[PDB]
Amino acid sequence: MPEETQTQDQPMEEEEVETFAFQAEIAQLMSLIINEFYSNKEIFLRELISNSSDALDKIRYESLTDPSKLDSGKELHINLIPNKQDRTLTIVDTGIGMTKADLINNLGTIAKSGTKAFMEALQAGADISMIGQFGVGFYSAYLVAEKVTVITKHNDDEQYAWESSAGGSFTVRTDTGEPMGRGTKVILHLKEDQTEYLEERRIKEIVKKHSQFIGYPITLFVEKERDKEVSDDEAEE
């Protein structure tokens with residue numbers, strides 16, 4: 001059953017790229033969260049780690065079809081890699097975070113109606129605390145992220161590199177990086193107001209208590225940017 005596999009790739013680029021602007025109804029959701037004056041809600045760690053757990057449960061489901069073990073040979077897990085020099089936090093997923101059809105469909109961002117009829121239920125019923133559990137608000141990551149960059153490649157399928165955050169537009173274009181077989185690279189840039197929220201010990205202790213509920217392999221690893229040098233310089237371009 002070959003669902004994918006449709007030619008190597010067409011050498012037709014420069015299609016004016018894909019640029020999407022936050023729609024009026026989306027401007028409401030985006031405003032309602034940022035106009036909170038930023039109360040800091042690190043609870044999102046548990047919300048997001050739940051979805052990534054689903055992504056591993058998804059590949060785990062695919063392992064029922066796989067007669068080798070799980071994916072290929074060794075293993076599959078959630079890896080957290082903080083880069084203090086770049087001020088970036090890179091989470092690499094080796095499962096199935098998202099699919100290409102859902103990617104273009106604007107995962108849980110496609111309101112069309114009027115934001116959501118749940119806005120009314122928000123007046124007397126639910127709160128913003130269920131932001132991610134509704135499966136229609138994973139873009140709320142901008143709450144604590146200045147820049148949200150996602151690069152992903154799927155096995156046999158093409159490569160995708162798209163930008164996200166808040167403030168203007170959303171962009172998606174064909175990728176040609178070719179860094180892995182099939183992984184989701186979630187790297188978001190910390191704001192200068194979060195320079196102290198980069199303590200490894202903080203992360204260690206926080207995930208220690210929350211991961212007690214999640215029964216899946218997680219790894220806090222850090223690769224020291226060596227050999228080369230990554231810093232702020234002005235010479236490129």
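Placement of Cβ uses the backbone N, Cα and C atoms for every residue, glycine included.
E47 (mutagenesis position) falls within a helix when secondary structure is assigned with DSSP. Around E47 (mutagenesis position), taking its Cβ as the centre, 18 other Cβ atoms fall within 10 Å, counting all chains. Here Swiss-Prot notes a mutagenesis experiment, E47 to A, with the remark: Strong ATP-binding. Strong interaction with HSF1, HIF1A, ERBB2, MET, KEAP1 and RHOBTB2. No effect on interaction with TSC1.
Around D93 (mutagenesis position), the C-beta neighbours below 8 angstroms that are at least 6 residues distant in the chain are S52, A55, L56, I78, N79, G183, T184, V186. Under its mutagenesis entries, Swiss-Prot includes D93 to A with the note: Impaired ATP-binding. Strong interaction with HIF1A, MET, KEAP1 and RHOBTB2. Loss of interaction with HSF1 and ERBB2. Los of interaction with TSC1.
Within the same chain, residues at least six positions away from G97 (mutagenesis position) with a Cβ under 8 Å of its Cβ are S52, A55, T152, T184, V186. According to its DSSP assignment, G97 (mutagenesis position) is coil. Recorded in Swiss-Prot as a mutagenesis result, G97 to D carries the remark: Abolishes ATPase activity.
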